[PDB]
Amino acid sequence: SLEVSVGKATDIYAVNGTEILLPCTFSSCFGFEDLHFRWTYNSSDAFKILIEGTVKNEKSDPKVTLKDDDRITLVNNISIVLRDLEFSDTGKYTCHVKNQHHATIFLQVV
Amino acid sequence: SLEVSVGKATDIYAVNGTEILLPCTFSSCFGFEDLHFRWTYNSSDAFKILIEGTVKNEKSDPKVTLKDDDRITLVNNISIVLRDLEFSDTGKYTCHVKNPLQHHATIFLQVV
């Protein structure tokens, strides 16, 4: 039918020592098969693949195929949660989705 | 045709004296005709209708039918921009959308 969004980019502030949800959801008018997704971290001096996986189809959950660290977990929802935040976690978190698309979260740990 | 989103709620910080975009977009699978939208402000002690309008259908631009103040403008996309921000502009900005069942997106704005 119809759904609303605050867009594809957001700044999030979060306190050191806690946990934060980094949101990304996607919608499919059509029927998708074998979706590919990847979360990356970027700072001026650093790059990391945080987590990646696939989504077989609209009915099935996302399967995680690779994960950098167990401080990260996955929660159509491909949001991630970053546990036990540190000040070095500040930077840019991007969710890339194939089958071409990306959402961007700027995380500031305070 | 696929589309991603960071969701339906966000916190926004903005500097007094400047302008801020309060985002809300919507997507149509089936389609729509004569959609109704309304933006409200809420604080613990206050309520306002900021702007109201309709979108004739998926091809047409949004049509504004009522606006509280010219500090607000509309910028499919039914985002609004709030100009000449004041500290009292802090609060909850909600975008309500109706398709005849209702949907809404919520911005928490803190002016700093």
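Here Swiss-Prot sets the residue numbers for chain A, with the shown residues being 30-104, 112-135, 142-152 in order.
Heads up, header says this was done by X-ray crystallography, 2.1 Å.
Using the three backbone atoms N, Cα and C, a Cβ is placed for every residue, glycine included.
Here is what Swiss-Prot records for this protein:
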MUTAGEN   A:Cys58 to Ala  Abolishes regulation of channel activity
MUTAGEN   A:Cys131 to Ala or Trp  Decreases protein stability. Causes conformation changes that impair interaction with the alpha subunit
**Item:** Lowest local Cβ density among A:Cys58, A:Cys131, which the record lists as mutagenesis positions, within 10 Å
**Value:** A:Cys58
**Fill in**
End to end over the 7 unmodelled residues, the distance in Å from the Cα of A:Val104 to that of A:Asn112 rounds to 10
**Item:** Cα-to-Cα gap, A:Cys58 (mutagenesis position) vs A:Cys131 (mutagenesis position), nearest whole Å
**Value:** 20
